[PDB]
4 protein chains.
Amino acid sequence: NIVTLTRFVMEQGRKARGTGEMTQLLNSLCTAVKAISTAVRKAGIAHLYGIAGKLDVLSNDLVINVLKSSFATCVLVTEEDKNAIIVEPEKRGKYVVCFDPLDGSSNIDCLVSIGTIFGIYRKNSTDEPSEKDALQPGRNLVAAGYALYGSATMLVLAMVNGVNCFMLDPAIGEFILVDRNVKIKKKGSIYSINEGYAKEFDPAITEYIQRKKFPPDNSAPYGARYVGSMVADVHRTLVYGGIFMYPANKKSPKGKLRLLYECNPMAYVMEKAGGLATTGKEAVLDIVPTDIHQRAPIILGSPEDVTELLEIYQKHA
Amino acid sequence: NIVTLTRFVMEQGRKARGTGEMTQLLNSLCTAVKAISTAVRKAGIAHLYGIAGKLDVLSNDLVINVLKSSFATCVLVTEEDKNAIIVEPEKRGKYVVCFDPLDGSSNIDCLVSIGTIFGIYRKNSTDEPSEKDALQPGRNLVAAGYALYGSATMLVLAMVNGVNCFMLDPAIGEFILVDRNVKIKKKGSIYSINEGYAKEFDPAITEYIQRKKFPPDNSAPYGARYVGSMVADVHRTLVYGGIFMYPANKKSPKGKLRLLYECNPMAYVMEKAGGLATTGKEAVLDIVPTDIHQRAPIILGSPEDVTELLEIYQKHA
Amino acid sequence: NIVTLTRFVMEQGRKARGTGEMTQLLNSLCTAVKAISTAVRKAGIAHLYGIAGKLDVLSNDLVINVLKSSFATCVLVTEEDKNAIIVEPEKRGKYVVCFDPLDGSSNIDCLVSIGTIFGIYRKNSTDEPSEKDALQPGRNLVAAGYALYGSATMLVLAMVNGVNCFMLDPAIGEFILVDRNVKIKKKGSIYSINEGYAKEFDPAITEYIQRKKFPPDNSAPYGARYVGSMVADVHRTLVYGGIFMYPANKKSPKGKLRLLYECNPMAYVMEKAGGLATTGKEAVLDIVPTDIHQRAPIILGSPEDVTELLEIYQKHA
Amino acid sequence: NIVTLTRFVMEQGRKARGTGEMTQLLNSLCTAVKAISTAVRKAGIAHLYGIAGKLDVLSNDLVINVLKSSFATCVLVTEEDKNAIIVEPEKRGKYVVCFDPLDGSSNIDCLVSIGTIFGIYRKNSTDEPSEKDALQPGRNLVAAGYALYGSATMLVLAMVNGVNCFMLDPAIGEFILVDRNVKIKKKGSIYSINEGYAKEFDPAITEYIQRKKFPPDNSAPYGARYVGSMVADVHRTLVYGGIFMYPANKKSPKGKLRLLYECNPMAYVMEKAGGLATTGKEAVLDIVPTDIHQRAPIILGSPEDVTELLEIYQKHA
Ligand SMILES: Nc1ncnc2c1ncn2[C@@H]1O[C@H](COP(=O)(O)O)[C@@H](O)[C@H]1O
Ligand SMILES: Nc1ncnc2c1ncn2[C@@H]1O[C@H](COP(=O)(O)O)[C@@H](O)[C@H]1O
Ligand SMILES: Nc1ncnc2c1ncn2[C@@H]1O[C@H](COP(=O)(O)O)[C@@H](O)[C@H]1O
Ligand SMILES: Nc1ncnc2c1ncn2[C@@H]1O[C@H](COP(=O)(O)O)[C@@H](O)[C@H]1O
Ligand SMILES: O=P(O)(O)OC[C@@H]1O[C@H](COP(=O)(O)O)[C@@H](O)[C@@H]1O
Ligand SMILES: O=P(O)(O)OC[C@@H]1O[C@H](COP(=O)(O)O)[C@@H](O)[C@@H]1O
Ligand SMILES: O=P(O)(O)OC[C@@H]1O[C@H](COP(=O)(O)O)[C@@H](O)[C@@H]1O
Ligand SMILES: O=P(O)(O)OC[C@@H]1O[C@H](COP(=O)(O)O)[C@@H](O)[C@@H]1O
Ligand SMILES: [Tl+]
Ligand SMILES: [Tl+]
Ligand SMILES: [Tl+]
Ligand SMILES: [Tl+]
Ligand SMILES: [Tl+]
Ligand SMILES: [Tl+]
Ligand SMILES: [Tl+]
Ligand SMILES: [Tl+]
């Protein structure tokens, strides 16, 4: 029967026998996402155009404000903030949340899909909360997911027991569970990478890509897709299968995507869905960070596709 | 002071001393686009999931009905219909409309941007309306444009005087003019093509793509982007500059995109914005259609980029 | 087949061979009403309460701006402004518009139904526009109507040919025609008046009210209803029949309601629907205004009920 | 800072140290109300009007369906159902909810304010759940309140510690706490009753009403208001003060309003706000019902106004 995100979260909080603090965090997040969706869809824009009487900064304020008001967090790391934000002792909670309020911000002007990425850690070292508390490997994530503002708005949530997708019915401001226990196809038929950096790809990426266009056994070549918005390329991967890649290159010898609020959440989601997320040399989730804005290379998607690339990495080493 | 689509179309109908038949038609399109936008964003989905107890199809039905009720059309060609729709003599006007109600339908499940494409012709000749009236070259278009259901919904309308972009304020259901007399960049920095077909690209396309990744003059390479929905790929091109391509290959020696309701509308917008739209051999708008579902290869975008490719084509002539 | 306000106004402008100045004006009103509706229903209130960090006034500003930008008006009389607004010679059209942007403003805090009232005159005379152009008797109205923001938003438009009701589909921001050529019941069963002023009603009003509660012919008594917002009380009267009254008393020997932007528009709708609108002494539409904020007593509704009262008035003459 | 209904309810559930079952009930109710609001505002009505591709019954289905899915109820009493609905042992919970899904249904066609009224009891006699479980005096209510669909949508919730009002921001489908610990003025200046039944009022009502129009000490007479929709007249009373009355008459020797799903909830709300709710002879909340559809006379509002009427009842006895 009808399952709303509000009901699902509360139920899981009950089975889990939690104190209701994490439930509060999850409900504040949901609220922040409906707010950003509305802003993203340009509601009320007639007022900027003088009918009479920023989107990334606004998103940052909504997230930070709604999260602090939940009384469940103590440390916040935003892609928009150079420093980790320590919550007032007044509003503190036991959770640390790393997030990208509006990923794909360069795409705003072209009206391409954008999203919000989040990762939630539980503060374990009980000392005054600080930046150090956010420096945990993703293998330590309690919950992670993202909201994609594409043709429709969807919220993907991942936790210990699985990945579930919720579609937003904008008519009643409610997220509906449209898919339970999501698992990615073992093998896909689409590869996703910015081939404009061909000149700077390592030999392993080079070989794999060419293997997709000219398959050794004359099978059907893979189709190519690259929206240029991580949340959008990763969501397509999750739903239809395949492989997404943002390896290291010249401008980004350590990749472009950040570990804490972009790489780790998508890797956590991928792994819970039955897929793989690697650096090419090691699992993304086992990297212990040193800088909150640390970057990391990432390859994620169907297990068989990711394994095939790993085998080529091993061969050129 | 603010300009809405309704106000704009009306002032334009007035300066042109029209009978008001085309204004009625442009207002019918506006309404259809808002109705589709709403459906695309999933309003009401809670009911489909039993709160109280096909999208390409709904779109088709919406456009066809809203258009017939305009009393301004005589023939309608749809991507979804094998044969052209001849209007009941009662609601028969003088306009022929070609459209793709929801382009990128394959993308629906992944929530990737999708849109509506349309082209309007004035029925030439004085005899019982038939498919033959839609078979006019693109150069004979009265109006053409598209609606993109992406992060926000936008309608781009191109007519003899230029191209204008209207953003939908979903809060009041009104398209606000946000950019007027749009012109495209002379030279962009992004190329768009499905490189999964590399194995079957003609030698000219191969060389160009090669030149974008490894510039012979040691200039910075072009970035790559390919959403997978024409309306999104073309909209990005018009706004940020660059080039979009869908040449022939084993994927039909004639390309995949249809001439009447995909290629022509987009080529018209391009030319009006200052770009070019070619098949590599001739201008898209000058082709005399032979069938309403005729496909055609297409290359469009910034003039300097399109010309650079045309030069390579001539080389391999 | 479905009729929208935009389509209707346009077909009507065409049958009447208008220049399209009044169509532009009616489309400007439509937009203003949708913008106000949205504000009334509190969309965006979360921001006023710090989610990310006057209504009568906003309404006034919306109508005045949207109307000026129509280039179809020369003089605007508002309930909120002491003096009439003369349009900048640039945006000067030939229409004079009288309106109450948000009637029942005192009701705002209790969330009782409220609405917008308007009357449109054609500037008679050929000299610099002034308040004097608004001082025309109601019988000289070109169009009049109201928008009611109640359980749903409805626009009622009355013109020489009749009265039509349009319901707002807030999902697509479009007014759909739901009732055409509306006529009122000959005799209703509800009387509407603020009986808190009993102490000061003239003897005729006293006797009538007495006759509705204790029918001398032993017929069933009339039911009583008095919302407190004229637009809601009048809309109920037009749809269900009955009588609405606001006679003189110590609450101004001339009544409370204004002639130009409250009484006249409503009297016009009434007469066009088949009812009557009198002061008890003369038809409201035949009064020659002396001042733009002139008040006048009013009695409107089903013809048999209004006539029954007029007879009682004559008795006490 | 920003307080949503979701957050407020959860917080109160935590302080209360509840098992989260009642929180689930309250969250299901909230969802049902946003759904009914959307339906009431006529969203999607363009589809009934053939753009191509009941309100009281629909409301009943939404409430019943959303409540059963909460797994927190065992008995339901609807104004629309002749019999109390026993929930399947599968979906049972410990709560009994009495409700009027859409009060003021006769007013739908006139677009007057309407609302949903609810009352929540906790099943105490642990025997197979049945109708008898609903037959509890209102003094036993755990929570009660109503949703008013007027100019804006508001949800009033009352519990042991106070009455709080939440306004719906339709843009993000979220209820915001706009007023905390609401208390009604000790004395008001508006009386609300259907004077059309004058002929059948008892001597006590008769005297009091006339005392409001012709005050003994020449003070200012009370103003009169009567929307004809209980939720709307009761809300105005709560916010602005005064007295609402629906005494017994001929057609209704025991009043018209029902005890369990109309009278008790509003009486519970009134008492928590510091006002009074009486039958004229005794408190509404202390009546032990015998029939689930039992009717009862009711007088509620400011304490000083209600006391003054009670003194007149005592005098004529
Ligand atoms: N909504 C929930 N869903 C799943 N697990 C939860 C939820 N709430 C709390 N938990 C779990 O119980 C632990 C402590 O919860 P809490 O006491 O609310 O901080 C969490 O870190 C998870 O292990
Ligand atoms: N709204 C309008 N905007 C721009 N051109 C228009 C408009 N209406 C009519 N036209 C033009 O005038 C011709 C005939 O108009 P019509 O009588 O409405 O069919 C059109 O085909 C265009 O050339
Ligand atoms: N949309 C319309 N609907 C009904 N009557 C109209 C419309 N437009 C113009 N008229 C009429 O024609 C006259 C002059 O129109 P106009 O040239 O637009 O000012 C008006 O005052 C009405 O008599
Ligand atoms: N959201 C809440 N707000 C206030 N009281 C609550 C809430 N939830 C539970 N309670 C209370 O605790 C009792 C049992 O709650 P429960 O165990 O959830 O059934 C209720 O009947 C109220 O006394
Ligand atoms: O938020 P940003 O600054 O626009 O960056 C977003 C990221 O940028 C990547 C693509 O960048 P390239 O242009 O280098 O491919 C995506 O996969 C990620 O969304
Ligand atoms: O409606 P469809 O079947 O999804 O077709 C859409 C078109 O399909 C093209 C992409 O096709 P490829 O996968 O072959 O690149 C896009 O450019 C156009 O939107
Ligand atoms: O905008 P306002 O100041 O609230 O005035 C509205 C009018 O006020 C009348 C009611 O006044 P009384 O309280 O005197 O009956 C209604 O009939 C009209 O809407
Ligand atoms: O739901 P219903 O059948 O329309 O009844 C509603 C009630 O009816 C009362 C008024 O009825 P009267 O016409 O008898 O005054 C209001 O106070 C209540 O909303
Ligand atoms: Tl960002
Ligand atoms: Tl980044
Ligand atoms: Tl299509
Ligand atoms: Tl196609
Ligand atoms: Tl006003
Ligand atoms: Tl007034
Ligand atoms: Tl009812
Ligand atoms: Tl009732």
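Following Swiss-Prot, chain A shows residues 10-62, 73-336, kept in their order.
Note: Cβ is positioned from N, Cα and C throughout, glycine not excepted.
Per Swiss-Prot, mutagenesis A:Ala55 to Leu is noted as: Destabilizes the inactive T-state and promotes transition to the R-state. Classification of A:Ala55 (mutagenesis position) by DSSP places it within a helix.
The Mg(2+) 2 binding site annotation in Swiss-Prot covers A:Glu98, A:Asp119, A:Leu121 and is backed by experimental evidence. The 10 Å shell around the Cβ of A:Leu121 (Mg(2+) 2 binding site) contains 28 further Cβ atoms across the protein chains shown.
According to Swiss-Prot, the feature Mg(2+) 3 binding site maps to A:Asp119, A:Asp122, A:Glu281. Counting only same-chain residues six or more apart in sequence, the Cβ atoms lying under 8 angstroms from the Cβ of A:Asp122 (Mg(2+) 3 binding site) belong to A:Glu98, A:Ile133, A:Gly134, A:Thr135, A:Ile136, A:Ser248, A:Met249, A:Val250, A:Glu281.
According to Swiss-Prot, the feature substrate binding site maps to A:122-125, A:213-216, A:244-249, A:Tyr265, A:275-277, an assignment based on experimental evidence.
Annotation note: A:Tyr245 (substrate binding site) sits in a strand segment as assigned by DSSP. At the Cα atoms, A:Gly62 lies 21 Å from A:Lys73, with 10 residues between the two left unmodelled. The shortest Cα-Cα distance from A:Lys275 (substrate binding site) to any of the recorded positions (A:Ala55, A:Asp119, A:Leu121) is found for A:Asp119.
For A:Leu121 (Mg(2+) 2 binding site), the nearest of the recorded positions by C-alpha distance turns out to be A:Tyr245; the candidates were A:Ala55, A:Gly215, A:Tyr245. Of all the Cβ atoms in the protein chains shown, 25 others lie within 10 Å of the Cβ of A:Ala55 (mutagenesis position). Long-range neighbours of A:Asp119 (Mg(2+) 2 binding site) (same chain, six or more residues apart, CB within less than 8 Å of its CB): A:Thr97, A:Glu98, A:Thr135, A:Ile136, A:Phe137, A:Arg277, A:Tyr280, A:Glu281. In this structure, the C-alpha atom of A:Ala55 (mutagenesis position) lies 23 angstrom from that of A:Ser125 (substrate binding site). With an 8 Å limit on C-beta distances, the recorded positions from A:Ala55, A:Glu98, A:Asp119 that reach chain C are A:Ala55. The record gives A:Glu98, A:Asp119, A:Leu121 for Mg(2+) 2. Within 8 Å of the mean position of their Cβ atoms, the other Cβ atoms in that chain belong to A:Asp75, A:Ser78, A:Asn79, A:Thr97, A:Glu99, A:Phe118, A:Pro120, A:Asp122, A:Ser124, A:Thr135, A:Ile136, A:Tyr280, A:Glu281. Within 8 Å of the centroid of the Cβ atoms of A:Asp119, A:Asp122, A:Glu281, where the record puts Mg(2+) 3, the same chain has further Cβ atoms from A:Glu98, A:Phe118, A:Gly123, A:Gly134, A:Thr135, A:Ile136, A:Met249, A:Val250, A:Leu276, A:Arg277, A:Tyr280.
Sequence-distant neighbours of A:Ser125 (substrate binding site) (same chain, six or more apart, CB under 8 Å from its CB) are A:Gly247, listed in sequence order.
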